[PDB]
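Please read the structure below before turning to the comments.
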Amino acid sequence: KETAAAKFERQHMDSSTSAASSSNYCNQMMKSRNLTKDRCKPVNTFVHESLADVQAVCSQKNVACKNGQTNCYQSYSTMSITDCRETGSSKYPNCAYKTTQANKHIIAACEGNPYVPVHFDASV
Ligand SMILES: [Cl-]
Ligand SMILES: [Cl-]
Ligand SMILES: [Cl-]
C-alpha cells in the first residue's frame, strides 16, 4: 500500500517545471502520475515548487480544513500551481483535462512524524 505522504507526492508535486507549459500539461501529467489508470480522477492540483518548500507548509499558518479537521496549514507565500479538471468530453478510458495555471497559497492537511503533507485541501 502507498504511504499517505508518498501518495501526496505522486498526486501533487511537480518540481520539474516552473509552470504548466501548454494546455496539454494536465492530460500528460494526469496520465504520467497514474491518475487515469482505472478511472479519470476528476480534479487534481500539481504544485510547481520544491518538495522542501511544500513540506515546509506544515509548520506555517494553521487553519481549519474544509472538513473541519484542524491539521491544515496555509502557505505564507503564493506558489506556482496547475489545477487539472475533467472537461465535458472527458470519458474513461479517454480522459481529457483543462489546464489552469495560477499563483496562489496552498492549503495542506499534515500528519505523521516527520509531519508532512498528506492531503491537498485547496488553494487560495
Ligand atoms: Cl513515505
Ligand atoms: Cl503509481
Ligand atoms: Cl487536488
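Here chain A follows Swiss-Prot, giving residues 27-150 in order.
This entry, so its header tells us, was determined using X-ray crystallography, 1.6 Å.
Every residue, even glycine, has its Cβ placed from backbone N, Cα and C.
Long-range Cβ neighbours of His38 (mutagenesis position) (same chain, at least 6 residues apart, Cβ-Cβ under 8 Å): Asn70, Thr71, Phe72, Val73, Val80, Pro143, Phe146. Residues annotated as active site, proton acceptor in Swiss-Prot: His38.
Annotation comment: Swiss-Prot describes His145 as active site, proton donor. DSSP gives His145 (mutagenesis position) a strand state. All chains included, 19 other C-beta atoms sit within 10 angstroms of the C-beta of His145 (mutagenesis position).
Sequence annotations record features per position, and here Swiss-Prot assigns substrate binding site to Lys33, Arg36, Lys67, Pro68, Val69, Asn70, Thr71, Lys92, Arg111. Of all Cβ atoms in the protein chains displayed, 10 besides its own lie within 10 Å of the Cβ of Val69 (substrate binding site).
Looking at Swiss-Prot, you'll find the mutagenesis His38 to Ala noted as follows: Loss of activity. Secondary structure from DSSP puts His38 (mutagenesis position) in a helix.
Here the residue is the original one, but Swiss-Prot notes a mutagenesis experiment at this spot, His145 to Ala: Loss of activity.
Here the Cβ of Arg111 (substrate binding site) has 16 other Cβ atoms within 10 Å, regardless of which shown protein chain they belong to.
In sequence order, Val144 make up the list of same-chain residues 6 or more apart from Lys33 (substrate binding site) whose Cβ falls under 8 Å from its Cβ.
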